[PDB]
Amino acid sequence: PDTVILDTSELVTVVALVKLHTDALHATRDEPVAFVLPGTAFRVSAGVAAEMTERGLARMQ
C-alpha cells in the first residue's frame, strides 16, 4: 500500500480528564480537535483512543 490510514468509519467517544492537547479530526462530523478540556467528550479513531486511554489523561465516555 501507500496510504497508511486506518479508517473504518468507527469513531469512538472519549472525554478528556485533564487539560491535554489531542489531534483528532472528526470523521463522521465536521469539527477538528486540536485541544480538549477536562470534561469535554470528543470522538476519535479506534486506534487513537487506545493511546488516549492508555495515557491516563482521557477516559472513554
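The numbering of chain A matches Swiss-Prot: 72-132, in order.
Header says: solution NMR.
From the backbone N, Cα and C atoms, a Cβ is placed for every residue, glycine too.
Quick look at what Swiss-Prot lists:
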type	residues	note
MUTAGEN	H92 to A	Complete loss of capsid protein binding
MUTAGEN	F106 to A	Partial loss of capsid protein binding
Assigned element (helix, strand, coil) containing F106 (mutagenesis position), judged by DSSP: coil
Cβ neighbour count (within 10 Å, all chains shown) around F106 (mutagenesis position): 12
